[PDB]
Amino acid sequence: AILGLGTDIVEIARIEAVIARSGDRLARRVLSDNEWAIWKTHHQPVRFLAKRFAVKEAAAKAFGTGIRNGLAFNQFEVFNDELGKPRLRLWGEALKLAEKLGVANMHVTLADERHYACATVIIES
Amino acid sequence: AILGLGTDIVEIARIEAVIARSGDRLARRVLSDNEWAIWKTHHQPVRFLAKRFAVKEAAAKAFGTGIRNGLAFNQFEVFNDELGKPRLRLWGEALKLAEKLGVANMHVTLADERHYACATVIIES
Amino acid sequence: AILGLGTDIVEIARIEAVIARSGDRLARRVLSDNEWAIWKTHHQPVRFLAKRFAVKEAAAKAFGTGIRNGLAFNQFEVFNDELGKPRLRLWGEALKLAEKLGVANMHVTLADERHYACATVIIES
Ligand code: NA
Ligand code: NA
Ligand code: NA
Ligand code: NA
Ligand code: NA
Ligand code: NA
Ligand code: NA
Ligand code: NA
Ligand code: NA
């Protein structure tokens, strides 16, 4: 029943340094068009981006494919449900891959301390 | 089937600072009566509290309840079995919630370094 | 169904300090023959060893640390498949224990930042 498992850890100060070197580049690689617009106006953009990077990198690793099946970051996004829990929403080729794998349930968890954000994703049939 | 997933990370030095500001308040909030009695005489109270917080916060996220404070920290506790695996024991509304969700198994794992403790919890039917 | 869950976090500088004190001792203890051969010529050997330690401690916790004696980190070999995905290959008593437990699938995920490596392992029937 478990189709894949993924984890990530992000050092928030490293993302801050990346933004200072190359501006919006990291945000546009990692965020969807929708999420990019929220980062542009967020009050804690570095922490927002660090936590999203953690979730989306964990989700990409959970899907677990090489370049042949690229779950590009620009075809899925994270949102919070009514309880504040992170949830994944997929479209385009990202959603097509989930259908091909027979993904029936996705589990997402995220935590952050001052200096690090960590996330785990499990996809299941 | 996986019913929920939760993870947490705790910066031990942040817990140390919390204790310096407000004494036993954090311990009284996170620990059950039984766990409080061990903390009172523990040789590493800060680390004991940091690791229990990580496990119990991970566990609350795995239950992922919309019941306002449905998995209250004062209604469950952690112990180790003969294999060294951390285990959850629930009473009151916490146990009622577990029964309503149909929880048949609870998997808990915990790790700590000098500066951080982390934990992941999966509940399953 | 899930047979076990384990997580670990490794402070890389702690591994680096161990190596400065006792050289190859740690690597020779925890790594399998295959992993030892990579450690000897790796361009980032300390980071290699720290990440392997994270997987081996996570996998040990998943199987159950106090189960038996004669289990050892060098029997939890990690390798990369043709996609670069980390995978477990078991030898000796670890392989026997897996067969006794009815392990049908093993899921491994690993992530590293500059100061920490973390891993989670799930074994399943
Ligand atoms: Na921190
Ligand atoms: Na306190
Ligand atoms: Na204890
Ligand atoms: Na115990
Ligand atoms: Na348990
Ligand atoms: Na700390
Ligand atoms: Na540490
Ligand atoms: Na050594
Ligand atoms: Na780091």
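Following Swiss-Prot, chain C shows residues 2-126, kept in their order.
This deposition comes from X-ray crystallography, 2.0 Å.
Any Cβ shown, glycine's included, is placed from N, Cα and C.
Under mutagenesis, Swiss-Prot gives C:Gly5 to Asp with this note: 5-fold reduction in catalytic activity. For C:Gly5 (mutagenesis position), the number of other Cβ atoms no farther than 10 Å from its own Cβ, over all displayed protein chains, is 22.
For C:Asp9 (Mg(2+) binding site), the same-chain residues that are 6 or more apart in sequence and have a Cβ closer than 8 Å to its Cβ are C:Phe54, C:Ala55, C:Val56, C:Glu58, C:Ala59, C:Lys62, C:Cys119, C:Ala120. The Mg(2+) binding site annotation in Swiss-Prot covers C:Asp9, C:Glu58 and rests on sequence analysis.
Cβ contacts within 10 Å of C:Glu58 (Mg(2+) binding site), excluding its own Cβ and spanning all protein chains shown: 22.
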